[PDB]
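Visitor: Could you have a look at this structure, given as structure tokens, before my questions?
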2 protein chains.
Amino acid sequence: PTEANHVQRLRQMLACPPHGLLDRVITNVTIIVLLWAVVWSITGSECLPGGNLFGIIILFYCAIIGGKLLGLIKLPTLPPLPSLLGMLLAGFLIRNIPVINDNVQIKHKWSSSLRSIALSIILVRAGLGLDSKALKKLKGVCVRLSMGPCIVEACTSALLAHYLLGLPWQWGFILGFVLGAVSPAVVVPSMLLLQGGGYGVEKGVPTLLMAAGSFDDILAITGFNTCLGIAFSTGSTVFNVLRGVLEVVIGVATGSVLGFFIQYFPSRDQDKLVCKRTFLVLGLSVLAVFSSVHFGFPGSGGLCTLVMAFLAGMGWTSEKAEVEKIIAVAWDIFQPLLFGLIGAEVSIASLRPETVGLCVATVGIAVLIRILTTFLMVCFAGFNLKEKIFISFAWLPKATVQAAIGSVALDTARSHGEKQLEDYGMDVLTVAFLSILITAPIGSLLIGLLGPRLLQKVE
Amino acid sequence: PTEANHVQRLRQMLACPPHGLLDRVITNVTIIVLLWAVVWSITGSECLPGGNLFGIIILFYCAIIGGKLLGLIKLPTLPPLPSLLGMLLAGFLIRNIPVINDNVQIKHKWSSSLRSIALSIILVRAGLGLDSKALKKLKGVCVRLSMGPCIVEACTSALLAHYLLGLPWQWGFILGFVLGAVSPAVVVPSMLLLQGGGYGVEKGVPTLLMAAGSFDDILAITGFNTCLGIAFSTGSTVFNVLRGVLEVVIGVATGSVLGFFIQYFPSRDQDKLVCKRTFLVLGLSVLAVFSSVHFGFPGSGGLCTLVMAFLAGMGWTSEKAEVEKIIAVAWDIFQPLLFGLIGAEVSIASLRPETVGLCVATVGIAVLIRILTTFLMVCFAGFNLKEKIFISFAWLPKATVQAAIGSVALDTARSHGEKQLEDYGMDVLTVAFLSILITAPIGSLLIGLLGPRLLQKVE
């Protein structure tokens, strides 16, 4: 009834022409199709509703749109909104409807490469912003944060489904590994926003927190190697452990020599010194990533990337506050494409329409297991209940590696021809896709308010 | 003998360490392989001495290197050097040695697309720098400059080889068209350097000169359509003329509507207004180019591109002096790749090792025919002998379209199966490749000195 009067009042408010912002938004929504038509003239049907690049660009577009609408018109009366949830939900819903997803068939290799490169930006962003002084005294503490809660959560889920879903004693380790991971891609943004809030950085807290997600994935994939070699009987399991350990040692060793120069002698009076260094370190990051992938040790890339980024940042300490701006303005566009690619994977009906409410428990309890074990990791270090519960709230998000190696177990079961392992694989695919959908974004939603609640800020 | 003492003296001069510039050059020569390794990890052997992208990047590298060495250590005691000559000679010499060119097999489609996009930058650079006041009174004069000398040069070569090499009366038009073209890609740089010299711009001369190379190529290709339809008996020749005329009318018509907005209401208080507008107009340029290519009217692209670039520039008149900087810093890298691509086409022995010194005359005389006909185009307009001979020296360079449609006649003769037309095609391929190798760069070499010699500059 009153909606008509409200619309008339809005039309009257727009009668005083806000032609400025209107023209801005019109130009924004009008520019879009430029590169679409460009690459269409380049390749033809590749940019049509039957083409790969068309699907890629429309995925990116619906991803950048879906994120803003999630926090555009409403707020659940206290907080703002986690746009990244909508950014990933876009690709998810595109995947859900196949009768229209049949125009978004993205090249699997290319899509995976995009997913693997998108994380490098958040990696280098984390590496530069680090501070060594506060961490140097807390090294072992952060190691405990990075190791404890995930391993205990993993074995918790392993034994939970060992009892309920019947995992053998030598195979539930796979469920452990697929549960053990971290997604700093959403964490680092929250850490930087709270750094802008100046709350935790009074102890450097946010920089210390996001620096922890380094080796948990490597332990998960090392265990994955050896557990495939044992249960899946794939090759030498002791050599699988060797493979998983060597990818740690090389990733921590080879990353140092880059800082030996870029921290010391990237000569100062170079014209585009910062403008060079930026894409230089991005190239070195993706180089480490994909060279290690080619070698078969993808975990080694992030380690060398992070240590190199921190090393140069220590040398760039003056100018590192300027290279960050280019990385920031670039990083805006690589979030939603990554989130949509992770979302555009599978649908619920293919996993199971039933037994959903009776199988989620093995991960649902593990979520809680991680929380207070994070609290326990701080044995004697000084943090009050507010600080410790804030730390506990931080280590929760896990979305990235669950998508990275989720269905690979079922794929391996198919490739090797093991029907019992194939039912195992459909189940682990189920639990893997469950371990992504809500974990990270609902965990990062709270940070923007728990910062003010538990941390302190200068006047 | 004294070379040893000279080297010892140079070593003594370097004993006082110039470590700054040395480190700069070391970093420069060291950075190179970054993207090579990146795209190698992306595609593998595509970045090896058997891959396409490898050949592309090494072409670009030898092109950027060969240009600087051409003017690095010596000067022919008066002038500086035309780097672009070396930039193109690099690709030429890579093409010449096949036993090593067999690692540089570039995708023909991709290479042609690069050659076609590289010109768009010089196009938009020409469009923005134009001034309408001086040209508005000289419109017909510039039309005469653009039409007269090339047509007379074309029919000159046509009848020359009609007599000497035996061209029929209805077929030498092909030789005319392949002789009638222009290469502003080298001209506009000279015009902008002399504008910086402030010599001709006291009458706006350099801006007026480079604006002439617009329609000569279109007339050449229209005649090409109808002459193929007549001599090569390919389709309706009257419809070939219709095709050649419609590509003029649409290219001059459709380019206006873009300026109707971008000259008037790309709202001022947009954040990246210039940073947007730049790649916006680049996209519109390449869009016109390749959409017209898809339609089959490639000449229409440059027209819409140029009129749109000038229109917005008129509106950007204040800020157009700022968008130019991004286009300038970008244009540095697209020159040498284009020049190498044009160079990497064919070798002399495949055309003819003999009859060279007895067949060049038909174009060698035509070179001179163009010169004084350019002088004659200025019927009554006021320009002294120095100004008129400067104008005559300007219209000379022709390198682009000769490479664009040179061998296409021989290819057509092969496709249609006409052996007499195939010998015709090897001969026109010969004369086409002759009409590129020295024409433009030796013609632009002189401008940097003829400016001071014939033009005037403020104190």
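We number chain B the way Swiss-Prot does; in order, the residues shown are 63-521.
Cβ coordinates come from backbone N, Cα and C, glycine included.
Pasting the feature list from Swiss-Prot:
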MUTAGEN   B:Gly238 to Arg  Abolishes Na(+) Li(+)/H(+) antiporter activity. Changes subcellular localization. Retained in the ER
BINDING   B:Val244, B:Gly275, B:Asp278, B:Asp279  Na(+) binding site
MUTAGEN   B:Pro246 to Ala  Does not affect plasma membrane localization. Less sensitive to phloretin inhibition
MUTAGEN   B:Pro246 to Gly  Does not affect plasma membrane localization. Abolishes antiporter activity. Less sensitive to phloretin inhibition
MUTAGEN   B:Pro246 to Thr  Does not affect plasma membrane localization. Less sensitive to phloretin inhibition
MUTAGEN   B:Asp278 to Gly  Abolishes Na(+) Li(+)/H(+) antiporter activity. Does not affect plasma membrane localization
MUTAGEN   B:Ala406 to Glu  Does not affect plasma membrane localization. Decreases Na(+) Li(+)/H(+) antiporter activity
MUTAGEN   B:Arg432 to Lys or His  Loss of ion transport activity
Visitor: Just to be sure I understand the packing, how many Cβ atoms besides its own are within 10 Å of the Cβ of B:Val244 (Na(+) binding site)?
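Guide: Around B:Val244 (Na(+) binding site), other Cβ atoms within 10 Å: 25.
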Visitor: Restricting to the same chain and to sequence separations of six or more, state which residues have a Cβ under 8 Å from that of B:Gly275 (Na(+) binding site).
Guide: B:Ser208, B:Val244, B:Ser245, B:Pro246, B:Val249
Visitor: I need the nearest neighbour of B:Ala406 (mutagenesis position) among the recorded positions B:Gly238, B:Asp278, B:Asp279, B:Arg432, using C-alpha distances.
Guide: B:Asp279
Visitor: Taking the Cα atoms as reference points, how far is B:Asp279 (Na(+) binding site) from B:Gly238 (mutagenesis position) in Å?
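Guide: Cα-Cα distance, B:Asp279 (Na(+) binding site) to B:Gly238 (mutagenesis position): 11 Å.
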Visitor: I want the residues beyond B:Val244, B:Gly275, B:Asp278, B:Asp279 whose C-beta is within 8 angstroms of the mean position of the Na(+) site's C-beta atoms, in chain order.
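Guide: Filtered neighbour residues, in order: B:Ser208, B:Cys212, B:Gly242, B:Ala243, B:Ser245, B:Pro246, B:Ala274, B:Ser276, B:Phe277, B:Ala282, B:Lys460, B:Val463.
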Visitor: Roughly how many Å lie between the Cα atoms of B:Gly238 (mutagenesis position) and B:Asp278 (mutagenesis position), rounded to a whole value?
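Guide: Answer for this pair: 12 Å between alpha carbons.
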Visitor: My understanding is the cutoff is Cβ-Cβ under 8 Å with a sequence separation of 6 or more in the same chain; which residues meet that for B:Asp278 (mutagenesis position)?
Guide: B:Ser208, B:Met209, B:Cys212, B:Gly242, B:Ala243, B:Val244
Visitor: DSSP on B:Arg432 (mutagenesis position), three-state: which is it?
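Guide: It is helical.
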Visitor: B:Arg432 (mutagenesis position) has how many other Cβ neighbours within 10 Å of its own Cβ?
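Guide: That number is 22.
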Visitor: Going by DSSP, give the three-state secondary structure for B:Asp279 (Na(+) binding site).
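Guide: Going by the DSSP assignment, B:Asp279 (Na(+) binding site) falls within a helical segment, counted as helix.
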Visitor: Work out the three-state DSSP category of B:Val244 (Na(+) binding site).
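Guide: The residue in question, B:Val244 (Na(+) binding site), is coil (DSSP, three-state).
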Visitor: Around the C-beta of B:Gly238 (mutagenesis position), how many further C-beta atoms are within 10 angstroms, looking at every protein chain?
Guide: 26
